[PDB]
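Participant: I'd like to ask you about the structure that follows.
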Amino acid sequence: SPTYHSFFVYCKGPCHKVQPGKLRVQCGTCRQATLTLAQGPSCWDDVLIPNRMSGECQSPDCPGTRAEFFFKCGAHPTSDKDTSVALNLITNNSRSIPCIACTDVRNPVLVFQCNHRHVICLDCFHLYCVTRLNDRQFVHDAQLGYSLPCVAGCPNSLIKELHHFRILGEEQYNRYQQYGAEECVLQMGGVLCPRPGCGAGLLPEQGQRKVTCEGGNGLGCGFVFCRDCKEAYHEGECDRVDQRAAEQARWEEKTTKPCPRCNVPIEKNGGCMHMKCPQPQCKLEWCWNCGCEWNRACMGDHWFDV
Ligand SMILES: [Zn+2]
Ligand SMILES: [Zn+2]
Ligand SMILES: [Zn+2]
Ligand SMILES: [Zn+2]
Ligand SMILES: [Zn+2]
Ligand SMILES: [Zn+2]
Ligand SMILES: [Zn+2]
Ligand SMILES: [Zn+2]
């Protein structure tokens, strides 16, 4: 069996891309991996929202009870300080839901938070982002920043977790981070350097037709152009969705398994994989997905499932 990954993070290095991640927990007081939970997480809310969960710290002389969750890259060994941000939209495609754009079944996939919960693959999410970025069609939000909604155009589907734009790659992501400053230069009646390589945000004298690509702190490529036609400076004068694919690509379209040791059935209590046999004879703790004994690798790879 290949490893079942519930979690995906963006690793700042050495990976510099999206990788499967490991979920971890520590005492919110002492910041040590000694926080014991009465019952494990079952959803993203349990791990993303501060103080949502509780437990008891096994550390000597620590009264902490706050469960603090963080993620790490799974590609390589990592310090417990080397945390990465969780791309909570990215989902394990257990259900084999087709993509909304290429209609291929891939894993993992990004699931928007609209009502229909449309599904899109990471390669097609990249394309959607780069297009919107080039056509300068990101949506401004009220002090939130620039985001995108579901590719279907659904309402209430803006991505709140802006780090999901890291999946564009460092080049495209840098552009996105600079999106606002570009928009604002233009709103101030400024202009961008016509040279595709440069594209500096310039604020030449109002009225001035002759613009030189130069600016604050050494910025500039030295190109000298006309402000009206964007050509080099001249003396004289100028001269998406498929309706069927979108219905197929919906996240919302097995409930009991026999205990592995004793065989009495158990019903799945939430999204948590940690199964505890209530049967006195047995009392096997096991992983709902893998059917094996409960263990750290399971916690890290898929403590809960979505
Ligand atoms: Zn990494
Ligand atoms: Zn503690
Ligand atoms: Zn949608
Ligand atoms: Zn796709
Ligand atoms: Zn320039
Ligand atoms: Zn001109
Ligand atoms: Zn059992
Ligand atoms: Zn497992």
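Indices start at 1 and increase along the chain as displayed.
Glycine too: its Cβ is placed from the backbone N, Cα and C atoms.
From Swiss-Prot, for reference:
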type	residues	note
BINDING	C99, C102, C121, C124	Zn(2+) 1 binding site
BINDING	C193, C198, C213, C221	Zn(2+) 3 binding site
MUTAGEN	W251 to A (Swiss-Prot position 403)	Increased autoubiquitination
BINDING	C259, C262, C277, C282	Zn(2+) 5 binding site
BINDING	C287, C290, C298, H302	Zn(2+) 6 binding site
Participant: Using DSSP and collapsing to three states, where does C277 (Zn(2+) 5 binding site) fall: helix, strand or coil?
Facilitator: coil
Participant: Using an 8 Å cut-off from the Cβ centroid of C99, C102, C121, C124, can you name the remaining same-chain residues around the Zn(2+) 1 site, in sequence order?
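Facilitator: Here the nearby residues are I100, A101, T103, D104, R106, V109, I120, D123, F125.
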Participant: Around the recorded Zn(2+) 5 site, report the further residues of that chain (criterion: Cβ within 8 Å of the mean position of the Cβ atoms of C259, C262, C277, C282; site residues excluded), sequence-ordered.
Facilitator: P260, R261, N263, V264, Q279, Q281, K283, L284
Participant: Enter the number of other CB atoms within 10 angstroms of the CB of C124 (Zn(2+) 1 binding site).
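Facilitator: Looking across every protein chain shown, the total is 20.
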Participant: Out of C99, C102, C121, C124, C298, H302, which binding-site residues lie by ligand 4, with a C-beta less than 6 Å from some atom of it?
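Facilitator: What lies within reach of ligand 4, judged by Cβ under 6 Å, is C99, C102, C121, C124.
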Participant: Would you list, in sequence order, the residues of this chain other than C193, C198, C213, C221 that have their CB within 8 A of the centroid of the site's CB atoms, where the site is the one recorded for Zn(2+) 3?
Facilitator: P194, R195, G197, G199, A200, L202, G220, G222, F223
Participant: Of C102, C124, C193, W251, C277, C290, listed as recorded positions, which ones have a Cβ less than 6 Å away from ligand 5?
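Facilitator: Among the recorded positions listed, those whose Cβ sits under 6 Å from ligand 5 are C193.
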Participant: 10 Å Cβ neighbour count around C290 (Zn(2+) 6 binding site)?
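Facilitator: So the Cβ neighbour count for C290 (Zn(2+) 6 binding site) comes to 18.
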Participant: Near ligand 8, which of the binding-site residues show up if the criterion is a Cβ under 6 Å from one of its atoms? Options: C221, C277, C282, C287, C290, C298.
Facilitator: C287, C290, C298
Participant: Between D239 and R240 this deposited model leaves 13 residues unbuilt; compute the CA-CA distance across that break and give it in Å as an integer.
Facilitator: 34
Participant: Looking at the recorded positions listed here (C102, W251, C282, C290), whose Cα lies nearest to that of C213 (Zn(2+) 3 binding site)?
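Facilitator: Nearest by Cα distance to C213 (Zn(2+) 3 binding site): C102.
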Participant: Could you name the residues, excluding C287, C290, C298, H302, of the same chain that surround the Zn(2+) 6 site, i.e. Cβ within 8 Å of the Cβ centre of those residues, in sequence order?
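Facilitator: Neighbours within 8 Å of the Cβ centroid, excluding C287, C290, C298, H302: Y4, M273, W288, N289, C292, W294, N295, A297, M299, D301.
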Participant: Between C221 (Zn(2+) 3 binding site) and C124 (Zn(2+) 1 binding site), what C-alpha distance do you get in Å?
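Facilitator: One finds 34 Å between the Cα atoms of these residues.
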Participant: Within 10 angstroms of the C-beta of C198 (Zn(2+) 3 binding site), what count of other C-beta atoms is obtained when all protein chains are considered?
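Facilitator: Its Cβ shell of radius 10 Å holds 15 other Cβ atoms.
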